[PDB]
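Q: Please read through the structure below; I'll follow up with questions.
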Amino acid sequence: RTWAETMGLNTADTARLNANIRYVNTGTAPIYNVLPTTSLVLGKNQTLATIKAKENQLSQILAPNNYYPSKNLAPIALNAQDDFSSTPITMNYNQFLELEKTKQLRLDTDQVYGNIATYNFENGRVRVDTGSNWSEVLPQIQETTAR
Amino acid sequence: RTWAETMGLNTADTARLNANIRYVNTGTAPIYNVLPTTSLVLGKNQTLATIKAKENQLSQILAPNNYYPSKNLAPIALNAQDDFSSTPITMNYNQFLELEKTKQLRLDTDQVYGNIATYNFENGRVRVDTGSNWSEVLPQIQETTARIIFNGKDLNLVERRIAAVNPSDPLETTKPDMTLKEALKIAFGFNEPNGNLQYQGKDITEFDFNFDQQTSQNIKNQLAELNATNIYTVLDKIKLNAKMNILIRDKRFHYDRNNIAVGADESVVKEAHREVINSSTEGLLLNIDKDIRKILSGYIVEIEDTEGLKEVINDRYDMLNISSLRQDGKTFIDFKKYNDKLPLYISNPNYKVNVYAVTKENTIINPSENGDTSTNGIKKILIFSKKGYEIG
Amino acid sequence: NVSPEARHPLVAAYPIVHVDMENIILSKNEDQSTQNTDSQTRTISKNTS
Amino acid sequence: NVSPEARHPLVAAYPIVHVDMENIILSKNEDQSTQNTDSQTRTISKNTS
């Protein structure tokens, strides 16, 4: 009679990641179809990944002084790297050992995509134009205005 | 002759998921091509995955007060995370032991995508514009209208929005003046058949008014200038404004945090439990009103001797669901379906019968500590006391 | 499909959608296997002392 | 939704979005395997000497 036991590994794919995030608009005007580019930094300035948010993590409206999702709801998960969300964010053996010891991991926000909604003078409606984003507008404000 | 047996595992993909979901539209206008974003939360706020609905789970039309799929049809499955529905929703080993232990998993609804169908004046048709979604419209309705929630139809909350005037926006000061009487008369269907504001039968003073912090500040300013104290006489003079929440409930019952009718008072339980239609060992086809019958737990019989004591047949926490429903409006409170398919124990026709009931602010939802598996810490109301020669 | 009380101009017509779960079906991804074996040895041991 | 501070021509209306992380969930990608064997032998030794 024999008992056996086997525990395998792969030292470039040792762990995965699943970051629970939430968006905040502390501004003045709403932003539609929000898709932030965000990077998971381990240690001081060692970056594991950079993920533009996929279609699962898209915020349709973000009014000023609002959240997505709202504070009575649990945060959204960010666990994909592929454009179709079929490849997990991973880390190797040296990154996984240092993360268990120091537990230093943070989340930068490099940039934010999102569209603008304009008034339509014919029928009074407000229609998001999916051709122009706020990255055309926001550098024009920071060069003409005083903060 | 050698026999073997092997098992394997992986501590990052140790389980899969499959969520049977159903959509409800309790609004006022249909939404086409519905794709909700939704999130599977383990425990308190640990999110497993966020899934926008894929092509298999698209609802082409969702009329108000309708479901996708229908109520006679089984729900739809959500078992994909990839955009092409090729990748399942997995769990690691620590999220799997916690789910088999505690059995806690909910499903939030972060947002809803869906289109708008508009009238074509050319050929009179209705065509879904796939460039316009409802998310451009709902943040404009919510900032220029007042909201009123009212539960006088089958004790369920109906939410309606009414265009009121904002005094700090020049386009919004063109809309006509909205008073609190007129806002009820066009949204829910009140009237005044004898000069008093009324629902179907009930006077308006049978309800109560609860506001939010910002709204109740503005109502007190309107009542000081009218030299009024009671709000129920100046209902045709309170001007509504933009971003007002007003809650109108039935005064007779109790309400929990989600404003659902869950408890009653001691006087209402004897108003619709007065007459009895038939009396026997088996039949309680009674005229239980639709208000209290959704908020009660069940019924409790009580044996009463000649000298007087307290004997309960259904003296258990799970022997109280004796509520069957026929097709005549009389809820059939059966006696024998928890009694081994045997008739009830009656030893003397001189012994009378007493029947009671419990609401849901006194109904517990878990077994107690040592020996309270019964009706010990359950307070009731006296309902039924007649002599045992008229029932038998 | 717009409900008849929303056909006043001052009343807004808009949907309110929410999803509710009815069953959760988790399936444990675990692989398992069995095996049989029938060995038959025939020895011809010769000794020369 | 343009807030009433910015319904003036001389005040810009623009969003300030940032993302904050409230949990990190890391899953060790490791595979475990156990195996049990039973085996019986019936040896009939014969010798002519």
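The residues of chain A that appear here are 373-519 by Swiss-Prot count, in order.
The way this entry was determined, per its header, is electron microscopy, 3.4 Å.
Yeah, the Cβs are placed from backbone N, Cα and C, and that goes for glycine too.
Pasting the relevant annotations from Swiss-Prot:
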- A:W375 to A: Loss of toxicity probably due to faulty membrane insertion or translocation of LF/EF into the cytosol (MUTAGEN)
- A:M379 to A: No effect (MUTAGEN)
- A:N392 to D: In strain: PAI (VARIANT)
- A:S411 to C: Loss of capability to undergo conformational changes that lead to pore formation and translocation (MUTAGEN)
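Thinking about packing and proximity, how do these listed features fit into the structure?
A: Within the same chain, no residue at least six positions away from A:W375 (mutagenesis position) has a Cβ under 8 Å of its Cβ. DSSP assigns A:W375 (mutagenesis position) to a strand segment in the three-state reduction.
In the three-state DSSP scheme, A:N392 (variant position) is classed as strand. When other Cβ atoms within 10 Å of the Cβ of A:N392 (variant position) are tallied across all protein chains shown, the result is 22.
Under DSSP, A:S411 (mutagenesis position) is assigned to a strand (E or B) in the three-state scheme.
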Q: Below 8 Å Cβ to Cβ and six or more residues apart, same chain only. Which residues does that give for A:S411 (mutagenesis position)?
A: A:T419, A:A421, A:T422, A:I423, A:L479, A:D480, A:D482
Q: How many Å separate the Cα atoms of A:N392 (variant position) and A:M379 (mutagenesis position)?
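A: Pair distance, Cα basis, whole Å: 29 Å.
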Q: Around A:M379 (mutagenesis position), how many other C-beta atoms are within 10 angstroms of its C-beta?
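A: The answer is 9 other Cβ atoms.
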Q: Checking A:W375, A:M379, A:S411 - which of these mutagenesis positions have a CB within less than 8 A of a chain B CB?
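A: Qualifying residues, whose Cβ lies under 8 Å from chain B: none.
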